[PDB]
Amino acid sequence: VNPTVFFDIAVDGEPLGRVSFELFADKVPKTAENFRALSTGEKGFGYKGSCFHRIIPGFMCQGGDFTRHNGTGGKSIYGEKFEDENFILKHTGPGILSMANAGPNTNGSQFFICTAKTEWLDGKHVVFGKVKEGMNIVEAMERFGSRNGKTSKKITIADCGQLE
């Protein structure tokens, strides 16, 4: 009953592979529904064509800024920012999907994919999903990041949507 969405990832326009995510709609329904709608684009805007603007190997891949493409933009289906829903789920290891924010109750559309267990983020960023298939593709994305987060090639979401 938990939805599954996919990202087809392209590197400088060349297809890399597909990542699918389980969204924990049972535990964080309002936040999950945000990510799901933005993945299908059914509200008229969302993630298709946007880039991963910050990739730090051994830490995380950050994306979701589809209005300014650099970490300063984005917006939710609920408006420009929505509340921290809960912190039931923790940052337990690689593959965790969590919301970026700018302080309490500032969730928009930016998210990150953890590539290591980030426990210091617990209680500060809302965890709402996990990589289901294609963790190897996230590992391949990592190799295009750097210590300061700048990517050496452009990593884009060429297509996305709902599988299940």
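Following Swiss-Prot, chain A residues are numbered 2-165, in order.
According to its header, this structure was worked out by X-ray crystallography, 1.7 Å.
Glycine residues also receive a Cβ, built from the backbone N, Cα and C atoms like all the rest.
Listed in Swiss-Prot:
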DOMAIN    7-163  domain 'PPIase cyclophilin-type'
MUTAGEN   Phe60 to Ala  Loss of ability to stimulate MAPK/ERK phosphorylation
MUTAGEN   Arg69 to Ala  No effect on peptidyl-prolyl cis-trans isomerase activity. Reduced interaction with BSG/CD147 and ability to induce leukocyte chemotaxis
MUTAGEN   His70 to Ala  No effect on peptidyl-prolyl cis-trans isomerase activity. Reduced interaction with BSG/CD147 and ability to induce leukocyte chemotaxis
MUTAGEN   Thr107 to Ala  No effect on peptidyl-prolyl cis-trans isomerase activity. Reduced interaction with BSG/CD147 and ability to induce leukocyte chemotaxis
MUTAGEN   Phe113 to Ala  Reduced ability to stimulate MAPK/ERK phosphorylation
MUTAGEN   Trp121 to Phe  75-fold decrease of sensitivity to CsA
MUTAGEN   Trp121 to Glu  Loss of peptidyl-prolyl cis-trans isomerase activity
MUTAGEN   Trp121 to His  No effect on peptidyl-prolyl cis-trans isomerase activity
MUTAGEN   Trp121 to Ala  200-fold decrease of sensitivity to CsA. Reduced ability to stimulate MAPK/ERK phosphorylation
MUTAGEN   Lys125 to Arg  Loss of acetylation and interaction with TARDBP
MUTAGEN   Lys125 to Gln  Acetylation-mimetic mutant; no effect on its interaction with TARDBP
MUTAGEN   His126 to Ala  Loss of peptidyl-prolyl cis-trans isomerase activity and interaction with HCV NS5A. Loss of ability to stimulate MAPK/ERK phosphorylation
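Listed mutagenesis positions: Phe60, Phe113, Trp121. The one with the lowest count of other Cβ atoms within 10 Å of its Cβ is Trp121. Sequence-distant neighbours of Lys125 (mutagenesis position) (same chain, 6+ apart, CB under 8 A from its CB) are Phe88. For the mutagenesis positions shown (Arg69, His70, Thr107, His126), fewest C-beta neighbours within 10 angstroms: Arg69. Secondary structure at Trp121 (mutagenesis position), taken from DSSP and collapsed to helix, strand or coil, is helix.
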